[PDB]
Amino acid sequence: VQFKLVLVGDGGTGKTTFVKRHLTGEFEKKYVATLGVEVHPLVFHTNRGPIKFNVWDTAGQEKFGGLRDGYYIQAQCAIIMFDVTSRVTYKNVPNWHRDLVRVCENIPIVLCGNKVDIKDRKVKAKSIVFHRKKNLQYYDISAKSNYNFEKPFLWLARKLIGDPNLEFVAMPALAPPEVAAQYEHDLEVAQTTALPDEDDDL
Amino acid sequence: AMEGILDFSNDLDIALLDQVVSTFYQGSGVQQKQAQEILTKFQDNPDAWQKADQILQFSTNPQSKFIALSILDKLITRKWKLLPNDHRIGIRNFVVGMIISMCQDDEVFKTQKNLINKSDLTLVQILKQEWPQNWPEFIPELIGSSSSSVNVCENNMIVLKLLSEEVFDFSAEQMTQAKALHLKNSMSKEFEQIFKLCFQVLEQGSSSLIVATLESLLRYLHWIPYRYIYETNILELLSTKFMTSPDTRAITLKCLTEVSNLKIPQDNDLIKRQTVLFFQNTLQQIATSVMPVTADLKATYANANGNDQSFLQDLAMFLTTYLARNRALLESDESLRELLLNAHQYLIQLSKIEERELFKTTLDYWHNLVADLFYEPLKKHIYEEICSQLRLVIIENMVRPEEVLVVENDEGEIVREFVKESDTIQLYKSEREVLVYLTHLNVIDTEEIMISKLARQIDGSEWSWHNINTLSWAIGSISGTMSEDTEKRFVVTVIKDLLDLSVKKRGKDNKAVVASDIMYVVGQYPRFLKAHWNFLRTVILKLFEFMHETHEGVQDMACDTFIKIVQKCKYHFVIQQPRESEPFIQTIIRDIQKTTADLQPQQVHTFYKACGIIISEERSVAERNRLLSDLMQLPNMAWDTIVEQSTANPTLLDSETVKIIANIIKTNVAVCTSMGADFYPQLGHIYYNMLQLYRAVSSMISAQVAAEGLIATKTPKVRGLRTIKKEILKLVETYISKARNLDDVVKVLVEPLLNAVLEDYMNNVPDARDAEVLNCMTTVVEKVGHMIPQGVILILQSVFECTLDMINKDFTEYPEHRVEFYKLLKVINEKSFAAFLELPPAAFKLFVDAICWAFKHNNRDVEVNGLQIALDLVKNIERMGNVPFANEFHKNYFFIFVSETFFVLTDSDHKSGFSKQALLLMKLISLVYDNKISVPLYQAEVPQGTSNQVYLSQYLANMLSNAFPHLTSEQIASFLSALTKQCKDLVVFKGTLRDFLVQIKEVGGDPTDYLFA
Amino acid sequence: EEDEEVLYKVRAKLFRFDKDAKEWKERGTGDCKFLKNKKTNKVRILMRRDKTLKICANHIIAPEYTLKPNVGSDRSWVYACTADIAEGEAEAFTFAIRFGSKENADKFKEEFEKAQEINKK
Ligand SMILES: Nc1nc2c(ncn2[C@@H]2O[C@H](COP(=O)(O)OP(=O)(O)NP(=O)(O)O)[C@@H](O)[C@H]2O)c(=O)[nH]1
Ligand SMILES: [Cl-]
Ligand SMILES: [Mg+2]
């Protein structure tokens, strides 16, 4: 049960960072621009079984756009992303939508306002209204603080499978197995490499 | 093996190409990734377009053809006028022919929808270049082709939709003003015939052709004149015929929504009737063909069958758009009274749907309505039953306010919030405002609703955590709506009930929810507390008992409610009340240790802050200083005994002391926040010792780096020591920002401060430097900078060059320093420009480089300041008049500031700051235009008496020629000639700038486009 | 989990150490559990992510492991794991785990050390 998902938005909005968090759990601090598109599989476990997503992480920056709207062909759902700390990225949402819904004529789409964790927010709540007339779900998210980070995928999973009561469920975990020179050197490097974000609550 | 297609010496194997495309779209892993690159490199090939017709023909893969069109699209939008005239006509032909061919094969028309829509867009892109100047018969020959097929007619409607989109909706950014106006006029001139085709198709039909036609209308409605809508039969069709079939139902409702925003006359009774009729019809159809007013729209939306969610969303948009504008047409005629109230009853049902963003759309309307009812006379009684229903909907669906710090978990326990629920902040304000409006419209009904709902919690017939919470929050939200006397009686009963309820319901889960709510209500009603001392006093005492509740959620809210109350009721704590032995602030202080015993450090500081609010009300400078001293009894005795042991020996090297010291300062910052200028005495008590502790701590940090390395800056011990340094700065910043006696700041505080902090910063390694130092200096320069010119120069000398070297390598490292650096420069450039005059030529050059570097940032906090500084600097130099330094500045840096501003405007990476870039460029051009620069900007180089105006043109035309070599000379000539003339009118000027950006993205733009006006 | 007893629950954030690129990387944030199997008397760490409820940790608390401290934290530990079946196949990770407070780090440790004594039997 697998579905093509395209992720579109302006350069720097935190698309690849959003996917990375969902893949591995990491928060990539650095901004390495995506070149064209990156395809990543992403499985969730639900009460209606496992759903799969082919997450096509498309490029935001124009110069690295590659095939552009060619990436959207046969896409069964989508995520449009912008940065609440950048007003220009929200003004561009309709352009991204235009391109997307010209190829993908009928699919569930989530609009997402990233980086809400940042104190000095620019794109105010009230301002966000483009989603309404175009029948898109909206969510405030933060790839950093994990705010509503599950919501885009949970909602898409509900629309694609066709069950509004689709909730995530824990994978019944198997009992783990009962199992030397390099180890000593590798551990030393680890202790002397400081853990990031020491002023977080966790 | 796959890279054969990237070879243009030999032929192109279409079969190989198709394998590469299949591998990308259907494949996976590294095979997918590899093909993906190959396809991109192919697509990006400048000569790739020549392979389009070859691919369009012999390829069987539809995706291969889609990319053929993507390659053409690029060629058409950008390099179209660069092609020979033959290639243009040939490309037009087989694009037109491809569309004919795919439409006349029924098989291909049905299953290859993606490819046709891309073909139709690719056509529209040509039109944008060719039509109607070099294609006058497009529309006439389009309306003719429609008759001879159903596939073609339908596809023509798809083309017209895309054309309308590109001309009216998406032209502002993609075309010049002159070209956008040209195409808009051309569509307007031929729309009389376009509509004739549209109106004909609508009469002769529920099918894919009708849908396609209705989709095009929706785009026309954005711009077409109202007469095409109101002087035809189309409203009747839309409002009745097209609503009864579900496939065309959705698009019609969207068209009618757009019709409800068309520019109409206001004194035309015939159109007023039509506007009532198309609504009346529409609402009748929903009643018969969809669902009645009584239908449970909450349950439907939740079930989510087919497009019921989308539908309900679009209905909500229609009902609120139309009513928002036209509802007054229903309020007066009694035959239309049922239609009015049903339309609203539908909205009431819609407002019950469990879905946030839908609710926000309905709430927007309710606010809009209740606002009008609150004012417009003889109206509210019309909606008495609608409102009465709406009070229930809102009160039963109140979102948790920010103040309530408790929430339920998945196990059934009431735990503290992990983060702030930041998405709902605005929702509450939206709900509050409406509910406040509804309370005023009928206070008796609001009171009766809530009081009864509450009585169904006491008896427990409707008892639940949700039911009690939503009700409690609602009661808090309507605070200050009622009159004081009607409020008193209301709150009285409400509190008694919640107290009565609090006693019976036991357990840490129950009391947690109840207490938090009682805290929210008490805190939201300050006026009641001001009148009722005995009550207020017992509350505050009880709040202090919550500061000993082991449950961390309740405890934290205790502290937040205490300060929230005190912020409003401060006065009743500073004076001695009747029947009281002492002013209560005095009772608070004497047991401050007991009260805050179980509280955490941060919560303790809040407590101290609240006390500072209360003390600041005391105006006798004797008692205020006495109270201040009594308040700081514990943090000063802790302090005094540390300053003894600290001065006795630099070894403080205990992590337990570092935390205690850090807390003595944090407490001072907290009391200083609330007491502002009234904090001075307490500052002086610790000021000299503190600056000595800053010097001592500073050394340990340096000593630990020497002994452990850069890594030590990450250790708990060092971070502890740095926190002390940072917090000390915060205290001096906090006071100075609010200080009233500036003489004392300069003569007492400033010189010891600069000595303690600057050299230390200058002489530490980058990673040990605190950005806070820069922040503290900004606030000092802000307030007393003008009084301490020598001290401002000292600040520059110590931080300017060394900080600049930390940030001039990349745009990412040392982000805090980066930001505060440019704040510091800005305030110096405003308040003490003299310090920059004293900088040597070499140091001033770096300062110029520093500003231009700040343009190139993508961070707004840095970018905004970067342009603002430059603007201020040009004002500063202009201010000096015709002196040598002003001349030397212009000769050195005027063309750097002109050429740098142009790079960031045009590189398509700094569109966020376009406005201020324009403003800055406008100012620089205006200087030459108004002969404000007294000396020649050239140097020998150009003829003797050449004016600066002529030379500015000569430089810019050269700059731009080399920067953008695909533009003609006239394109640049026109651009500048226009741009210079318009140097006084910003809005126009910017239009010319936006025009220029559009032209550099393509080839052979019309130089007459810059004549727009 | 129906055949296991919960010995210790504490909220935590887990990291794994990237070798090739010298840095720590987050693997999850949620409730780290100590689960003793009632049939085999073997204790294990099982930790799921918040909201999505996916396994970021799943290994036996081997008596071989020692909790070393990190240079930058007083509320964290770092140790080697030879077989973690969270992502599926067994794999050797160098984990770091961080907690809310110091007490949460120290309580974890003593329980971890108690867990290893149960496993040796
Ligand atoms: N503060 C904060 N920063 C975030 C958040 N999400 C992403 N970022 C940051 O934003 C920057 C860009 O992230 P990235 O994923 O590259 O965005 P992108 O849309 O994929 N860029 P592109 O489309 O060019 O490939 C990074 O520095 C990243 O750490 C967030 O929730 N909060
Ligand atoms: Cl007061
Ligand atoms: Mg990316």
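Per Swiss-Prot, chain A residues shown: 9-187, 194-216, in order.
Note: Cβ is positioned from N, Cα and C throughout, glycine not excepted.
Feature annotation from Swiss-Prot assigns GTP binding site to A:18-25, A:36-42, A:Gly68, A:122-125, A:150-152. According to Swiss-Prot, the mutagenesis experiment A:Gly19 to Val carries this note: Blocks DNA replication; when associated with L-69. What Swiss-Prot notes for the published mutagenesis of A:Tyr39 to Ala is this: Abolishes steric hindrance that traps the essential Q-69 in an unreactive position, and causes slow GTP hydrolysis in wild-type. Loss of one hydrogen bond with the gamma phosphate group of bound GTP. Among the mutagenesis experiments that Swiss-Prot reports, A:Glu70 to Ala is described with the note: Strongly decreases the relase of bound GDP. Looking at Swiss-Prot, the entry for mutagenesis of A:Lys134 to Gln says: Loss of normal mitotic chromosome segregation and defective mitotic spindle orientation.
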Length of the line joining the Cα atoms of A:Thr21 (GTP binding site) and A:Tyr39 (mutagenesis position), in Å: 10
Nearest recorded site to A:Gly19 (mutagenesis position) by CA-CA distance, among binding-site residues A:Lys37, A:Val40, A:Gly68, A:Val124, A:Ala151: A:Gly68
Length of the line joining the Cα atoms of A:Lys134 (mutagenesis position) and A:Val124 (GTP binding site), in Å: 14
C-alpha separation across unresolved stretch of 6 residues from A:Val187 through A:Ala194, Å: 13
Which binding-site residues sit within 10 Å of A:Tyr39 (mutagenesis position) - Cα, from A:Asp18, A:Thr24, A:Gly68, A:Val124, A:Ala151: A:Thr24
A:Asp18 (GTP binding site) to A:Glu70 (mutagenesis position) - Cα separation in whole Å: 9
Most crowded position, judged by CB atoms within 10 A, among A:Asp18, A:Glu70 as recorded positions: A:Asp18
Greatest C-beta neighbour count within 10 angstroms, which of the recorded positions A:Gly19, A:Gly68: A:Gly68
Where A:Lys134 (mutagenesis position) falls in three-state DSSP terms: coil
For A:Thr21 (GTP binding site), the number of other Cβ atoms found within 10 Å of its own Cβ: 27
Least buried by Cβ count (within 10 Å) of the binding-site residues A:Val40, A:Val124, A:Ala151: A:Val40
Cβ-Cβ neighbours of A:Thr24 (GTP binding site) (radius 10 Å): 21
Recorded positions in contact range of chain B, given that the Cβ distance is under 8 Å, out of A:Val40, A:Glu70, A:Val124, A:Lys134: A:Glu70, A:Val124, A:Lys134
Integer Å distance between the CA atoms belonging to A:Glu70 (mutagenesis position) and A:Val124 (GTP binding site): 24
Neighbour tally for A:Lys37 (GTP binding site), based on other Cβ positions within 10 Å of its Cβ: 11
Rounded distance in angstrom between the Cα atoms of A:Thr24 (GTP binding site) and A:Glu70 (mutagenesis position): 16
C-alpha spacing of A:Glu70 (mutagenesis position) relative to A:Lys37 (GTP binding site), in angstrom: 22
Annotated recorded positions A:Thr24, A:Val40, A:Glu70, A:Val124, filtered by Cβ under 6 Å to ligand 3: A:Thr24
Integer Å distance between the CA atoms belonging to A:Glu70 (mutagenesis position) and A:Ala151 (GTP binding site): 23
A:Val40 (GTP binding site) in three-state DSSP notation: coil
